[PDB]
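Asker: Structure incoming, see below.
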Amino acid sequence: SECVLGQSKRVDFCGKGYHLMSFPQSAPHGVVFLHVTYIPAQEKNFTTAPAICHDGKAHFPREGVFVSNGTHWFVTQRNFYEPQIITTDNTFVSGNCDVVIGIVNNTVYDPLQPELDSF
Amino acid sequence: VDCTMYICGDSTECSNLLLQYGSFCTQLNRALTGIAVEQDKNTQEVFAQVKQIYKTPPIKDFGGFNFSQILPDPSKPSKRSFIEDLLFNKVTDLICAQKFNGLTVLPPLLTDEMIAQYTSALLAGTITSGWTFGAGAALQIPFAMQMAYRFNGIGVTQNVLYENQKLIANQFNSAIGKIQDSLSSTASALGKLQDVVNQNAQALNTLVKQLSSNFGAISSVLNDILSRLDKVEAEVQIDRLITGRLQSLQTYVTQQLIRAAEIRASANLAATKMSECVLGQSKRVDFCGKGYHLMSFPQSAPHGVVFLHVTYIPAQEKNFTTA
Amino acid sequence: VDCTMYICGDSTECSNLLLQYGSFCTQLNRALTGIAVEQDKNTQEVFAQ
Amino acid sequence: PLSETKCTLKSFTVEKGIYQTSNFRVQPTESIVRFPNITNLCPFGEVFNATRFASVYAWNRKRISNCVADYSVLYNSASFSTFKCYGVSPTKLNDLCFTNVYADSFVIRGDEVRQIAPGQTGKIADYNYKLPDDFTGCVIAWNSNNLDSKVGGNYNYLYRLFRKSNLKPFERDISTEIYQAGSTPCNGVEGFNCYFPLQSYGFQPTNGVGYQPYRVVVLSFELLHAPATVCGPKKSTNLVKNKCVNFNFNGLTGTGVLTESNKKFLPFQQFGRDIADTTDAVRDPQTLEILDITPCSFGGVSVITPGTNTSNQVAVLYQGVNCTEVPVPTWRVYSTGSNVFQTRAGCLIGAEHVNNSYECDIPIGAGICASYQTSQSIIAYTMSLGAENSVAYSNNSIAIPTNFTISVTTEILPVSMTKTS
Ligand SMILES: *[C@@H]1O[C@H](CO[C@@H]2O[C@@H](C)[C@@H](O)[C@@H](O)[C@@H]2O)[C@@H](O[C@@H]2O[C@H](CO)[C@@H](O)[C@H](O)[C@H]2NC(C)=O)[C@H](O)[C@H]1NC(C)=O
Ligand SMILES: *[C@@H]1O[C@H](CO)[C@@H](O[C@@H]2O[C@H](CO)[C@@H](O)[C@H](O)[C@H]2NC(C)=O)[C@H](O)[C@H]1NC(C)=O
Ligand SMILES: *[C@@H]1O[C@H](CO)[C@@H](O[C@@H]2O[C@H](CO)[C@@H](O)[C@H](O)[C@H]2NC(C)=O)[C@H](O)[C@H]1NC(C)=O
Ligand SMILES: *[C@@H]1O[C@H](CO)[C@@H](O[C@@H]2O[C@H](CO)[C@@H](O)[C@H](O)[C@H]2NC(C)=O)[C@H](O)[C@H]1NC(C)=O
Ligand SMILES: *[C@@H]1O[C@H](CO)[C@@H](O[C@@H]2O[C@H](CO)[C@@H](O)[C@H](O)[C@H]2NC(C)=O)[C@H](O)[C@H]1NC(C)=O
Ligand SMILES: *[C@@H]1O[C@H](CO)[C@@H](O[C@@H]2O[C@H](CO)[C@@H](O)[C@H](O)[C@H]2NC(C)=O)[C@H](O)[C@H]1NC(C)=O
Ligand SMILES: *[C@@H]1O[C@H](CO)[C@@H](O)[C@H](O)[C@H]1NC(C)=O
Ligand SMILES: *[C@@H]1O[C@H](CO)[C@@H](O)[C@H](O)[C@H]1NC(C)=O
Ligand SMILES: *[C@@H]1O[C@H](CO)[C@@H](O)[C@H](O)[C@H]1NC(C)=O
Ligand SMILES: *[C@@H]1O[C@H](CO)[C@@H](O)[C@H](O)[C@H]1NC(C)=O
Ligand SMILES: *[C@@H]1O[C@H](CO)[C@@H](O)[C@H](O)[C@H]1NC(C)=O
């Protein structure tokens, strides 16, 4: 029910790694489950921060995590390195920069501004 | 249990009569061996879930969270944590009498040092890499940042963690202190483990005491029957003892097989809690303690496991009109 | 089940012979008591949540 | 040991594993006997060869104590027509000790000898001499028509013909009050339904065997925790300690490693007991010292073997045994010290201890495992729990996977078993 008819969030219930799907096979007086799972590989180190301080606002990722390649800051999904520019759309604001321990200063792009500037 | 030594002791005269019952002694030894082998399987499936023996960093900068009561204490040869010592001292009976009557206790495959080393690796991987070591390679992440992921997993925005990080850290440290104080004070907390020790000690004491029963023979002392009666009359008396002693072993082995099933079910549950509460964050209600599950920490105990479940409990609710 | 009343009923003559079997009646009463106590545990863990 | 595995598995081929074949036991080196040092011979002659016996209603009893017996002289005499022992074998009786012995003697008809047994009923068993249901003595009887009968009839011997109720075991009743068989009182005189309770036997030498007089002697032996005042003629051996030996203290027979005991026995105590009621300590009947009776060591013999498809070499584990105890099962060629290793599971023999660590191949216990490895030999090692790893944690560093692997893994679960009736 949980591994073949659905996708299970239960850790190690449907094999090692994050469960994708399972296939049943019959065996004599038994069942064989082929569990298909996603295992992350080839990890790289990155500097990280809980929030980005911009214009006195504290920005947090909507989804994902902030990472730096050493010179620039990006936001990326937690399970696959796909870096994206930090913007007002992929981050949310909450409070000022004085409360978050470890907040780092960086710019946050606003896609509305260049349209008005160019128009 | 050496079925032949329990029933007949040193007597060859009795041993020859016991052969007339055939396979019963092999069946009893085989059943008890299967149980003993399953105890190693039960321990392996609960604790050997971690593939590598992870070590904590020397600089324990976990964002204000203090795991010292649950991390290993290097000052001891057992290398157990502070709470693991409390558990061992709190849980841990005619052993010599039992031994002399053909009964024997086999040591577990994994020593308490090895089990403490597994819980150490499980705990070290959890605080240094979150759930990533469960699914594959251990990916380091700052502890406060993985705690922010835990908050997202319970439907709380991650800014609530970072804005209240000092409060959350203080609440955690205080809550761990309450565990330390509680286990240091009360005797009844570890009843589940003590009950297993008591049931198995009582079963062995019952088995030894049955050797004193006559079962209708002129005496319970098998050596006296042989010293006092000739073969044709002795074999009649010995067969009464054999019958009652064999029935005593069958009763004991049958109840041990049933207890083994109870322990097996509990070990399967514990292995599931290790995977779903320690190696991950469980959305299953009340599976990993009351409240919304954040994370769990395993601690070794005598013949058992202790899970410290960390949960978020909402408080100080206010009424609001809604639409 | 009172192991002594089931096996011997009212007879003291039988009860004295039953003592030669030793602990068997205590074991049976103890096992049935453990089952009975577990039925309350089973109900409590389901409903008293 | 490999052949023993093959035998216990009932197979000519054995898969890799540890197999509990058989139990080791330290066998006794020698046999010790310790009876009391009493030289006084027991006076059985004066009960069997008495000139006149007692009337069965008033059966005589003589205590036999503080003496050494020789029951073989009695049993081998061949002078007795009946010699029946209850709960004790006639032949083994001379190899045993008793706390006290009581010799009962009386004369009865040949047809009445059958009543002198445990659980019997009838005029003699009910009203003259009753044996208990759990009697532990011997009953001896012989025809005495040469002594107890005379022409015209001998009336020297009486028996109780009437009684108000049956006698309890070993009870005696010497009362001569006239028995009232009816509702009318007897006023101390004989009459209708009023009869004197004792009747005299009529022993003529020409009477049939069932009516001839028989002399009966009943020897009652009692076995208790008390000291043995009566014992057989076996000579006591010297006493040895700290070695596995058979022993026989006042008849208490067993096997163990007799050792001087620190147990503070009170002056009246003779034995000590285990939970299984086996004797745990004993007082020597000659020196009065206290000795411990720990049993000679035993343990499971587990044979550690790679598959026979791989090699016929095996190691042997003596579970719980200390390596000093294993002698150099039926085979003993293994026990030489060339490869011997004291694991906490027991003495391990024929496996090579190594300081390296590997995954557990064959589990031995207490963290020890064994494997067949290189020049090949069975090695024994502490098992590795896994590869050690420092996660490289930092308060501002994160590792993110730049790729992934799709893994397919197989889980097998039993669902049913064969339906049997
Ligand atoms: C991640 O990096 C650490 C070491 O960090 C280095 O310094 C940082 C500031 C940053 O520049 C990192 O990218 C640098 O690599 C690695 O940890 C070491 O690993 C080696 C084995 O390769 C080991 O011998 C050291 O003891 C480790 N150091 C510590 C402090 O634990 C780690 O391997 C890197 N991880 C990945 C996936 O590349
Ligand atoms: C970090 O990422 C930035 C991307 O934003 C890299 O900067 C670019 O580098 C390329 C050359 O490889 C240039 O052609 C681009 O013009 C750069 N973009 C900007 C906005 O400067 C940077 O090289 C990366 N650094 C490291 C160490 O990986
Ligand atoms: C982020 O940038 C702000 C300025 O935009 C920094 O704030 C200043 O910090 C100095 C001390 O280092 C103070 O003397 C100034 O008064 C601060 N200015 C304001 C407007 O608050 C801040 O320190 C920077 N943070 C980091 C981590 O570099
Ligand atoms: C982490 O917690 C431990 C308690 O487990 C703290 O240790 C105590 O420290 C105080 C002094 O601050 C001592 O008086 C206690 O005796 C210590 N107890 C033990 C068991 O060591 C420790 O200070 C905490 N460390 C941090 C960094 O917060
Ligand atoms: C195995 O048996 C030997 C005795 O044959 C033990 O050796 C003794 O050990 C004690 C300390 O426990 C010493 O005081 C003695 O001097 C030792 N005697 C000899 C002759 O060496 C040995 O300790 C036992 N080992 C185990 C694991 O039981
Ligand atoms: C991600 O990993 C896969 C392997 O799992 C890489 O695919 C291989 O790439 C090499 C070239 O570097 C080829 O020669 C192999 O044939 C590829 N294997 C398969 C199955 O296609 C892939 O290149 C990696 N991607 C990144 C971005 O690192
Ligand atoms: C991390 O540790 C450094 C010291 O090495 C400290 O300066 C910094 O404030 C810490 N950052 C966080 C987020 O705790
Ligand atoms: C009775 O006397 C005879 C000798 O007249 C002797 O052989 C026999 O042993 C005696 N009986 C016993 C019981 O000693
Ligand atoms: C038996 O012999 C011992 C010497 O071996 C002696 O001390 C003891 O007094 C003797 N027994 C009695 C009852 O005197
Ligand atoms: C035994 O060895 C043969 C090769 O000679 C191989 O085919 C077989 O699978 C092996 N079996 C086992 C159980 O090792
Ligand atoms: C194993 O280590 C011990 C020290 O603990 C040493 O005496 C012994 O020689 C070592 N053996 C091997 C084979 O390295």
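Note that chain B is numbered according to Swiss-Prot, with residues 736-827, 848-1078 shown in order.
For this deposited structure, the header notes the method as electron microscopy, 2.9 Å.
Here the Cβ of each residue, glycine as well, is placed from N, Cα and C on the backbone.
What Swiss-Prot notes for the natural variant B:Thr859 to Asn is this: In strain: Lambda/C.37. The annotation that Swiss-Prot gives for the naturally occurring variant B:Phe888 to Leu reads: In strain: Eta/B.1.525. Here Swiss-Prot notes a natural variant, B:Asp950 to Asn, with the remark: In strain: Delta/B.1.617.2, Mu/B.1.621. Quoted from Swiss-Prot for the published natural variant B:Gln954 to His: In strain: Omicron/BA.1, Omicron/BA.2, Omicron/BA.2.12.1, Omicron/BA.2.75, Omicron/BA.4, Omicron/BA.5, Omicron/BQ.1.1, Omicron/XBB.1.5, Omicron/EG.5.1.
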Asker: Quick one: of the variant positions B:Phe888, B:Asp950, B:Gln954, which has its CA closest to the CA of B:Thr859 (variant position)?
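Answerer: Answer for the nearest of the variant positions: B:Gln954.
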Asker: Among the variant positions (B:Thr859, B:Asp950, B:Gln954), which are close to chain D, meaning C-beta separation under 8 angstroms?
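Answerer: From B:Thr859, B:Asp950, B:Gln954, flagged as close to D: B:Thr859.
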Asker: Return the count of C-beta atoms lying within 10 angstroms of the C-beta of B:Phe888 (variant position), excluding that atom itself.
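Answerer: There are 24 such Cβ atoms around B:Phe888 (variant position).
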Asker: Distance between B:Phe888 (variant position) and B:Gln954 (variant position) at the Cα atoms, whole Å?
Answerer: 37
Asker: According to DSSP, folded down to helix, strand and coil, what is B:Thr859 (variant position)?
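Answerer: Where B:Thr859 (variant position) sits, the three-state DSSP reduction gives coil.
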Asker: Taking the Cβ of B:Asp950 (variant position) as centre, how many other Cβ atoms lie within 10 Å?
Answerer: 10
Asker: Using Cβ-Cβ distances, find the residues under 8 Å from B:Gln954 (variant position) that belong to the same chain and are at least 6 apart in sequence, listing them in sequence order.
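Answerer: For B:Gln954 (variant position), the qualifying residues are B:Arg1014.
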Asker: For a quick check of packing: other C-beta atoms within 10 Å of the C-beta of B:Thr859 (variant position), how many?
Answerer: 17
Asker: Can you tell me which of these variant positions sit near ligand 1, meaning the Cβ is under 6 Å from at least one of its atoms: B:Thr859, B:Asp950, B:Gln954?
Answerer: none
